[PDB]
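Worksheet for the structure shown next.
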Amino acid sequence: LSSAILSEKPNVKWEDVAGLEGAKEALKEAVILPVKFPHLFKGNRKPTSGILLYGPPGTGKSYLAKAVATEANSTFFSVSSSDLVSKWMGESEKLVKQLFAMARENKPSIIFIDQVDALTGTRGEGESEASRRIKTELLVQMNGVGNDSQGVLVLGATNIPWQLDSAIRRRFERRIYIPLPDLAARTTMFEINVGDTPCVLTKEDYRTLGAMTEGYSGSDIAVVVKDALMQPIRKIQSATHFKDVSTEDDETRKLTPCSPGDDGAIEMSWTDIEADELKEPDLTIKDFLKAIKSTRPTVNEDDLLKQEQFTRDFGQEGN
Amino acid sequence: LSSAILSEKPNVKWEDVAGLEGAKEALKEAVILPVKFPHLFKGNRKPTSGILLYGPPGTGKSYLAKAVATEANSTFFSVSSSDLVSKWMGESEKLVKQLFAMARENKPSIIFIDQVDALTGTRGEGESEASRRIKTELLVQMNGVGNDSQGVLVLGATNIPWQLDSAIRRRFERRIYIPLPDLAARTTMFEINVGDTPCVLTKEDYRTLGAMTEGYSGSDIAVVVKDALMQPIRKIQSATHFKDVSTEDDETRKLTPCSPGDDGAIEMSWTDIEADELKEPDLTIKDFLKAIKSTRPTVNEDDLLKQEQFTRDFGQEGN
Amino acid sequence: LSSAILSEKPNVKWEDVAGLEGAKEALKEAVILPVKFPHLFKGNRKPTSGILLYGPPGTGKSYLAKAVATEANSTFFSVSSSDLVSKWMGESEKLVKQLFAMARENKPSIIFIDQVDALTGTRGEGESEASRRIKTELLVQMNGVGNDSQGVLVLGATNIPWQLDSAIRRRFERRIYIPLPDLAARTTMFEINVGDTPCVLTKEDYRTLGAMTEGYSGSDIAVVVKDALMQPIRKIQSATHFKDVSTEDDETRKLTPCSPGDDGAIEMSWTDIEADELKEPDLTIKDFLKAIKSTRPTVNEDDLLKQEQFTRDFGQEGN
Amino acid sequence: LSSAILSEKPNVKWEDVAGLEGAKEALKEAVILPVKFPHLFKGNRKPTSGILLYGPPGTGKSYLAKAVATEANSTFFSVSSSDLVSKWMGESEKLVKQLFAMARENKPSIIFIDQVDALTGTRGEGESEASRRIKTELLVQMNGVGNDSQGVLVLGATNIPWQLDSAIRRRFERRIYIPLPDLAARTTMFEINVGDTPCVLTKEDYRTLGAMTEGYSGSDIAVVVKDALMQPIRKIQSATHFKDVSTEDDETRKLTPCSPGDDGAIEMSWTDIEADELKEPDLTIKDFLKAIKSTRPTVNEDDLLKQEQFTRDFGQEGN
Amino acid sequence: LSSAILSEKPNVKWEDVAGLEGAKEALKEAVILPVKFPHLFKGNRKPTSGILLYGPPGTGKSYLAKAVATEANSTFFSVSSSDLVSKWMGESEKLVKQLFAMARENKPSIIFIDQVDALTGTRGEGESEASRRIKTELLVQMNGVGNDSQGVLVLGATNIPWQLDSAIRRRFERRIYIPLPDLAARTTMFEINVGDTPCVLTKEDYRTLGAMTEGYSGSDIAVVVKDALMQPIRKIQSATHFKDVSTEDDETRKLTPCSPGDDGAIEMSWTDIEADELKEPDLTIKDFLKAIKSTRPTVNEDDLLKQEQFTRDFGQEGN
Ligand SMILES: Nc1ncnc2c1ncn2[C@@H]1O[C@H](COP(=O)(O)OP(=O)(O)OP(=O)(O)O)[C@@H](O)[C@H]1O
Ligand SMILES: Nc1ncnc2c1ncn2[C@@H]1O[C@H](COP(=O)(O)OP(=O)(O)OP(=O)(O)O)[C@@H](O)[C@H]1O
Ligand SMILES: Nc1ncnc2c1ncn2[C@@H]1O[C@H](COP(=O)(O)OP(=O)(O)OP(=O)(O)O)[C@@H](O)[C@H]1O
Ligand SMILES: Nc1ncnc2c1ncn2[C@@H]1O[C@H](COP(=O)(O)OP(=O)(O)OP(=O)(O)O)[C@@H](O)[C@H]1O
C-alpha cells in the first residue's frame, strides 16, 4: 500500500552547484523563505505550488534535486516516473492518491517527479487504457489541496517539454530551462572536481580546459575527471618498469612508472610493491588531452533548437 | 523471486580455472591492486563498478565469475537478463528494483548479469519501450552508489559485445575477452573429468586428447567426456555377442562386448547378464576418438572474427 | 493417511512403440541400466533422473510412459499437477511431502507428471503467494531427491516447453525431444495397427502410405486406421446383394455383400444375415485412400518452429 | 456433490434433421451400432471417442444433439463449458473427476460439451492458473479412459474452431463440418414447418422457396415460418368486416375476415367473435413473400472465410 | 443468492410513444396476444423469444420498455451488466443460471438487458478470461429453453449493433431499428408536453415546430421543452415591474410582470410577492424559438452511416 520513498539527506550544498542563480533564488523563495518566515503569508500572499525543470539530459537536474533536498529542511519525497506504472492493468493510481495523502499529512513536504514526460509521454490511441486515467489522476490530485492550506511543492523534471500537454502546461506552474554549462560553469566544475591529487597547477589550465571542452554536460565533465584520475593507475598497470624518486629519509626508495629505456628502470610488477613505497604519476594536461580525444559530443543541435523553441515560447515562467 | 536470483559464497580459486592468464592478470589489476592499495581511492578516485566478460558461449564465464567471487571474497548474486517475461512484464522490473538495494545490504558483493546483450539491440519497438526502461533503470541504479559508497561488483557476460549501446558502453569500465580453451586448458579439463573410472594411460594421452579437441568449448569438452564414459555402455546395449574372459577364480565366467567373429563370443542379450558374469569394456583411446569425431565444432569463424574485431575496436580499454 | 493416487498395470511393450530408437536406448539407460548395475555410477558418470519428454502432441509420450511402466518393473506413480492442489483456505504441500515419502519407500520408483507447464510463473490470484509455496515445496523435494541415494525417477511431459517455469529447468536434468514419426516409424506403426486384419499384398503398400503420410502423429495415424477398419463395416451397412464364398468343405456357407451384376447374387439386408455366416469385405488400399481423404493435413508449423527454437536454446546445455 | 444433469429427452427424430446423412451415419456407427452389435468391435477395431461439431450458429448442432439423444436411448449427458467451474478459487477438479467417474458408471454414456472453445487457449490469469489447471485435467481425462477400454463418447460443439487449443485438437477425434443447408435441406425444413395450415399449392412452392432462400440457418428459416404464420392473425386483427364460411354440413356459423364489399360482410370486432366460430384465413404464398421481405439475411460473409480456412486445413477430419 | 431486481412500474401508455406502429404491433402480438389468448399458440406456432432494439442513444427505447411493462403488467426483470458481476471466478455464470431458473419459476417473465453490447464480443485478452465463458453461459441458457418451451421474452437494447457477436446475433430473434423521429412524431412529442400553461394558438404551431426541428431526438425535444418552460420563470426572475390581471370575481388580486411604462406598473421584486397571488406570463412562440436556438442538433449525420449499414444488412428484421 505505502510503497517506500526515501527522504534521507543527500548532503549536497547550494555552493556545490554552479549557475542559474536566479532559479536558485526562486527556490530559496519557494522553500526557505516559507520555512523561515511563514507569518508573511497572511492575506493575498501565497506560496508557489509547482516547478518544472526542463532541458537536455545530463545537466545536473538530479544533482539540483539533491541540493534541494539537502537545503529543504523538511520532508522531501523523490520519485521516478518508472515507479507506479501498473500492477494488474486495473490498479495503479490509488498509489498516487495514497502518496499525495502522505505528502499532505507531512507539511511542509516537497515532491520531486523525475521524467514527467514519461507517464504522460504522451501519444494518442494507446493512452486510453490506464495512461489517460493517470494523466487525469495528476490533474485532479493537483487541484485537491492546492488552495488555502499548502505544504506541498511539486518539482517536475523533463527532457522533452514540447510533448507535455497543454492541460498540464497551463495548470502545472513555473517552468525553468536548465542549459548546458558555459565556459565559466565548466571551469568551476573542473575546479570543484580535484580530490587530494596535487595534479597540474594554476587557474590557467582550468580556464584552458573549460574553454576547450564545450557542448558537454556536468555528467560528461565528471566522466572526464574520473578518466583522468584513473590514467595514472592505467600508467601503473601497463608499465612494469618503475624507478626510485624520493630520498632515503622516507621508509624506502619510492617507485613510479617509467619507460623501458630509462636509467634506474626496474621491471618487477605491481604485485611485489609495498604500500609506503608508492609514487603515483602526477596528473598532467595529457590525461585531459586524451580524455578530450575520448570525449564525443552527446546531444544533437536539433534538440537544442526544440529546447530553444519551447524557451522562445514558454521560457523562464510556467504559463 | 526468490531463487530466480541466485546467492552463494563460492569456493573456486584462481588455480581451479583452466588458463587463462591474461584475463587473470586483468582481474588482479582490476580488483586486487585496488585491494592492495585502498588508500589510493580517496576523493573522486573510485574502484571499478562494471566489467564485461565477452567471447564465444560455453567458456566457463560463470565458473570464472565464481573464481573472482571467491578471490574478491564476497557473496555472489546472479541472474540472466532475458529472464523473465514469464507472465507479468511488470514484476521483472520489480525484481530489478529490489536487487540493487539488496546488494547494497551486503557490502562487499558481486552481481552477475548473464547475457547483457539480450537487453540491447537493433530490434526496436519492444526494445525501445520495455528493455529501454530497464536499461536506463540499470544505468541509474549503478550510478547511485557511484560516490564511494559501493561494496558491490558488477560483472556482465556477453556473446555479442558489438550490439552493446554507447549508453551502457560509456557507463562502465573494463572489458575482458574470454577465448575458447587452448591445448593446456583442454588437457586440464580432460584431467579434471575422470572420476573413479580407471581411464587410459598417463598424461600423454591427455595431451593427445587436448590436441585433438580443436574449436570446442568447456561445455563441449564435458559433453565429449560424458560420451566417452557412455561409450562402453553404448557398446553393452547394442552388442549381442559378448566374449568370455575370466575363469572360475572370479565370481563366475566374465563376459564383455565383442564383434560377432570373436573367440568366446556368446550371443545373448545384456538383460541376461548379472554383476558376477559382467565385464564392462575399459576406457580406450578409441572411445575418446569417436567421442571427438561425433561432437561437431561449436562456433563459426565469422563470430570469432567479430569477437576479435570487437577486441581491435574496444578490447582492454575504458572507453 | 494414505490418499491413493493412480497406479496400474499397462500392457504396452517396447515393440508396440514404433521408432525413436535413440530415445528408447536413452531411456533403457535412464531406467533399466541404473537398476541393473548401480555400481556403474560411481565417479563422474551420474545417475540422471529428472527427464523431460517434450514435443508436439500425439506422439506417444503418454504411450511411452505406459511402455516403460510395463517394461521396467519399477513402481510407476502417475499424476497431474492439478490433482490435490488443496482443501482449504490454508493447508497444502503436506500431500506433496507424503507423495515424496511414499516414493522413497517404494524404490525403485518413478513419478510421471503430465503437462508440467501447468505449474509455472508469477501471476496473482493464488500463484503469487499460495501456489508459490507449492512450487517451492516441489523445488525442495526435487532438490532432496538428488541428495543422498536415489531410487526415484522424475519424468516430465510437456507440449509447451517454452511455458515451463525456468527454476524447474535450472533444477532439472535431461531433456529429450519427441519428434513426429519418420517414414519408417509410420510404416511400422501401420503394420502394428493391422495385426489380425487381412494384410493385403506386401510391404510396398505400407511403405507407400508411410511416405504419403508426412508430418502426421501416432494419433493421426490411428484415426485413419480406425476409419479404414470401419470402411468394410460401411460396405456391409450398404447391402442388397450377397454371395457365398466358402465351399462345402467348410462348416457352413459364408456370405459377403456384392454388386447386382454378380452371379449367384442373393438380395436381402445385412440384418438378415447371421453373424458367423457373414463374410466381411477384405481391406483394400482404397479404404486407406479414403481414410487419407478423411484426414486433411494436421500440422501447425509454428509449433514446430517453437520446438526447434527450444531445442537449440535449452537441452544442448545442461541448464 | 453430484450437481444434477438430466438425461431424459424430447422426441427429435433423425428425419427432423435435414442433410449430411454421412454425419448421421457416423453418429449411428459411433453410438447405436456399437451398442447393437458389440462383437463388431473385438480385436483392433475400436469405437470413436471424440466428435467435434462445428460451423456457423443456428445450424441445429444443438438440434442434432437432441436428435442423437432421442435415437441412442443411452445415458446422454450435456453441459455448458461454463457450468461447474469453481467457488473458492482452486477447488475445481473434484467435480470434474467425479463427472468422468459418473460417465464410467453408466456405460455406454454420451457427454456433450457445448462451446468447447470457452475452455481453451493461452494468455494468463485463468490460463495461468484456474482455466489452465482445468484444461489440463480435462485433457488427462479425455484420452485417459478414451484409448484402451471405453464406454463414453465425447461430443464437442464450437462456432470458432480456429481458436481451439492445438493440444486439445490433437487429443480429440473426428471433426464434422456443418455447412449451411442446401436447396434440398431448406425445402425439407419448409415441409417440416408446414403444420396444419392448408399448404396452398403442392411442394413446388417449397422447392421455389428453398431455391429463393440463400445462406440462411435453421433458426432463420424457423423465424420466417413463424412470421408467415402470424400474418393471418394480423389480418384478423386488422379487419372489421368478416363473412360466414359455414355450409349446411357444419353445426354452427363460421366467420372469416373479408373486404368491405363482400357478400355478407358484417363489420364487428374480432374480439366479439368466439374461437371456434372464427375461421382464420389460409396461408397463401404472399404471406411467405412478405415474411422473406421482412427478415434480411442474418449471416455476415466474413465468418465463412475463417470457417472455410479451417475447412481447407482440417475440415471433414479425423484428428 | 437471488439478488434484487425491482418490478414496480411507471404509468406510460402506448399512446405516449410516438412511432413505429409496426414495432408496437410486434410488441403487443409477441407479448399481450399470447397472454390474452394462450390457446392460439399450441402446436407449431410459437411467440417471439428475442427482441433487439437498436439505434442511436436517447430515443426512448427504455421509455418504450416502460410502456410495455406498464401495459403488459407481467413479471418484468431489467438488468445491468453490473448486476451479475464476477469476483470469485465463475460467479456470474452461476448467477445467470439462477436468474433464468427464476424466470422459469415466474412465467410469464420478461427480461430486459440494457446495453447488451457490454456483455458481448469476440477477440481475446479479457474475453478469454471471464467474459467468453460468461457469453457462453448466456447463450446456452437462452436458446436451450428459448426455442420450443418458453415463458420468457428477452428484450435487448444496444447503441452498437455492429460489434455484436455473430453467435449471439444468430441466437437472438427479431431486430427493430429505432430511428430519429420524423415530422409527425416530432409534432406528437411537442403535443405531449402541454400542461396547465395555456397552449397558445392551434395545431399550426405544433406542426411548424415539428417541421423546423428535423434531426432532433426525443431527448433533445424534452430538453427544448424544459428550456421553453423555464423561460417565463427566468423572465419572472429578472422582473421588476408588475401589474394586476385577475378581477375581484377571483379569490384575490393577481400580479404579473410588465414593462416599466405600464398602467399601474409597481416595481418591487418577485420574492416580495406571495405564490398564489402571482400571475405567470404565458408561453409564446418566442420562448420555443429561443429554446430551439439554444439547443443545436446533437447528432452528426455521418455517425448514423453504421446504423444505416446495419439497416441494409438486417433492418426491420424478424431474424
Ligand atoms: N553544476 C552542475 N551542472 C550539471 N551537472 C552537475 C553539476 N554538478 C554535478 N553535476 C553532475 O550531475 C550528475 C547527476 O546526474 P544528472 O543530474 O546530470 O542527470 P539528469 O540531468 O537528471 O539526467 P536524466 O534526467 O537523464 O537523469 C553527477 O554525475 C554530477 O557529476
Ligand atoms: N506407437 C505409437 N506412437 C505414438 N502414438 C501412438 C502409438 N500407438 C498408439 N498411439 C496413439 O497415441 C495416443 C496416446 O497418447 P499420446 O501419448 O500420443 O499423447 P501425448 O503425446 O502424451 O500428448 P499430450 O502430451 O498432449 O498428452 C492414443 O490416441 C493412441 O491411439
Ligand atoms: N432440421 C433443422 N436443422 C437445423 N436447425 C433446426 C432444425 N429444426 C429446427 N432448427 C433450429 O435449431 C435451433 C436450435 O439451436 P441450434 O442447434 O441451431 O444452434 P447450434 O447449431 O448449436 O449453434 P449455436 O449454438 O452456435 O447457435 C432453433 O432455433 C431451431 O429453430
Ligand atoms: N416518445 C418518445 N420517443 C423518444 N424519446 C422519448 C419519448 N418520450 C420520452 N423520451 C425521452 O427519451 C429518453 C430516454 O432515452 P432512451 O430510452 O433511448 O435511453 P436508453 O434506451 O436507456 O439508453 P440508450 O438509448 O443509450 O440505449 C428520456 O430522457 C425521455 O425524456
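Going by Swiss-Prot, the residues shown for chain B are 119-437, listed in order.
Structure determined by electron microscopy, 4.2 Å.
Just so it is clear, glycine is given a Cβ too, placed from its N, Cα and C backbone atoms.
The secondary structure of B:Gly173 (ATP binding site), as reduced to three states from DSSP, is coil rather than helix or strand. With a 10 A radius on its CB, B:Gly173 (ATP binding site) counts 24 other CB atoms from all the protein chains. Residues or ranges marked as ATP binding site by Swiss-Prot: B:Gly173, B:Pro174, B:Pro175, B:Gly176, B:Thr177, B:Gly178, B:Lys179, B:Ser180.
In the three-state DSSP scheme, B:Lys179 (mutagenesis position) is classed as helix. Around the Cβ of B:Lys179 (mutagenesis position), the number of neighbouring Cβ atoms within 10 Å comes to 24. One mutagenesis experiment named in Swiss-Prot is B:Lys179 to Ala, and its note says No ATP hydrolysis. Missorting of vacuolar proteins.
Looking at Swiss-Prot, the entry for mutagenesis of B:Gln216 to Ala says: Abolishes oligomerization. There are 11 other Cβ atoms within 10 Å of the Cβ belonging to B:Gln216 (mutagenesis position).
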(request) May I have the list of same-chain residues other than B:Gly173, B:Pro174, B:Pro175, B:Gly176, B:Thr177, B:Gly178, B:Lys179, B:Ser180 whose Cβ is within 8 Å of the Cβ centroid of the recorded ATP site, in sequence order? (result) B:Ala275, B:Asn277, B:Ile296, B:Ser335, B:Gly336, B:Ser337
(message) For the C-alpha pair, I'd like the distance in angstrom between B:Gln216 (mutagenesis position) and B:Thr177 (ATP binding site), rounded off.
(response) 30
(message) Let me make sure I understand the structure: which of the binding-site residues listed (B:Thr177, B:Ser180) has the fewest other Cβ atoms within 10 A of its Cβ?
(response) B:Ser180
(message) Taking the Cβ of each of the binding-site residues and counting other Cβ atoms inside 10 Å, which one has the highest number: B:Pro174, B:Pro175, B:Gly176?
(response) B:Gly176
(request) Give the helix, strand or coil assignment DSSP yields for B:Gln216 (mutagenesis position). (result) helix
(request) Under 8 Å Cβ to Cβ from B:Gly178 (ATP binding site), same chain, six or more residues apart: give me those in sequence order, or none if nothing qualifies. (result) B:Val135, B:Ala136, B:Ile296, B:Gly336
(message) Less than 6 Å between Cβ and the nearest atom of ligand 2 is the rule; apply it to the binding-site residues B:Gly173, B:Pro175, B:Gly176, B:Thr177, B:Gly178, B:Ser180.
(response) none
(message) For the C-alpha pair, I'd like the distance in angstrom between B:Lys179 (mutagenesis position) and B:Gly173 (ATP binding site), rounded off.
(response) 9
